[PDB]
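One structure below.
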There are 6 protein chains.
Amino acid sequence: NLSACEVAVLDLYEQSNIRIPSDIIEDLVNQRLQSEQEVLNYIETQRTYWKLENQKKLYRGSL
Amino acid sequence: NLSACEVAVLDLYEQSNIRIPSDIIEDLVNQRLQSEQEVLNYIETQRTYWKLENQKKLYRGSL
Amino acid sequence: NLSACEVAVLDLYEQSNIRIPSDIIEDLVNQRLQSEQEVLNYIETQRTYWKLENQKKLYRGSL
Amino acid sequence: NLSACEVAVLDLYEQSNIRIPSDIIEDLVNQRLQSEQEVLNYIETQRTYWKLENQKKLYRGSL
Amino acid sequence: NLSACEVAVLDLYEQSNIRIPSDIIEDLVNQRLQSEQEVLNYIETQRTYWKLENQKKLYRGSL
Amino acid sequence: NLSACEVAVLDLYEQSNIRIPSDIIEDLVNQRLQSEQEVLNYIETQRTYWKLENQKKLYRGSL
DNA sequence: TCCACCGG
DNA sequence: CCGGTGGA
C-alpha cells in the first residue's frame, strides 16, 4: 500500500521487465521521497548496491 | 527460523561479510534442501540471478 | 606477528607495491590457512570485496 | 572517539550499509576537517583510492 | 645494459610508440624474468599499476 | 633535493597516498615553477599524460 | 553521463 | 555471455 509517485516508478520498472529486489522496496518505504525523480534515483542507487553485493565472491574453506 | 544446514551456509556468508537479499532467503525456505552443498549452490545461483537483474538497464521516459 | 606463509604472500604484494587494506589483514589472521596458494586466493577474494564495496555509490539527500 | 561532523557522515555511510575500510578512518582522524562537506569529499576521495588500489593486478611468478 | 629478451620486448613497445615509465624499468631489472612472455606479462601488469595510480584523485585542502 | 613549494605539493600527494612516477619528478625539476598552484597543475597534467600512455594498447607478434 | 567495443 | 574500459 504505497505512495502514488512510488507506484508510478515501480511500474516503469515493470514496463522494462525488471524485478526490483524486496529489500529495496522495504528501504524505499521508510523514506517518503517526494518527486518521481527522487524515487528513480534512490532505486537506481540501490540496484547498484545489490549488483555489487551479489558479485562479491564467496571464500570457500569447505566447497 | 531455519534448518541446521541452512544456518550453516548463511553463517559462511556472514563470516565473509556478504548480505544475502531477502528474496533469496524466501525462495530458500520453500525448498528444504538436504545438504549444505545444495543450499550453497542454490544461493549462488540466486546471487547470479540478481546480479544480472540489478544490472538490467532501465528505459526512462524521464530523468 | 603471523604465519610464515602469510608473510610469504604479503611480501609478494609488497614487491608489486600494492597496499593491502588492513581489514583484509584482520580477516586473514582469523583463518589459519595452510598453503600459500590458499592465502593468496583468500586475499584476492578480499580485494574484489573491497573493490566492490568502495564502488557503492552514496545517496545524497543533503549535498 | 571522534568529531561531531565526522560522526554525522560515517552514519550516512552506515545508513547506506557501506563499510568504510579502516585505513580510511585512520586517515580521516589525521585532518580534523571542519564541515561535513569536507569530510564527505575527503572520504569519497579515499574510496576511489582503494577501489583503484584493490583493482591493481598482482604479478604471479609462482602459482 | 639489459637482458636480451628484456631488450626484445621493450623494442616491441617502441614500434607501438609507447613510453614505459622509468619506474617500471627499475622494477623490471630486479627480477631477471626468463622468457619474453613473462617480461611482457610483468610489464603489462606494471602499466595497469600506473594507469591506476595516476588516476587516483588528489584531495585539495587549499587549492 | 628541491624547491620548498615543490616539496609542499609533493607532500600533498603523500598525505593522499599517491606515488608520483619518477619521470614526473624529473621533468618537474627542469622547470623551476614558482607557486604551488603552478607545480600541482603541472604534476596533474603529467599524471594524465601517463594515465593515457600506460593505457595505450600493445600490438603483440607474441600473444 | 551514456553508448559502444574488446577482453576474460 | 558478462563484465570492464574507453570514447563521444
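Following Swiss-Prot, chain F shows residues 67-129, kept in their order.
Here the Cβ of each residue, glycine as well, is placed from N, Cα and C on the backbone.
According to Swiss-Prot, the features are:
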MUTAGEN   F:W116 to A  Loss of dimerization. Loss of DNA-binding activity
MUTAGEN   F:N120 to W  No effect on dimerization, but unable to form higher order oligomers at elevated protein concentrations. Loss of DNA-binding activity
Check: If H, G and I count as helix, E and B as strand, and all else as coil, what does DSSP give for F:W116 (mutagenesis position)?
Finding: helix
Check: So which one is it: of the mutagenesis positions F:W116, F:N120, which has the fewest other Cβ atoms within 10 Å?
Finding: F:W116
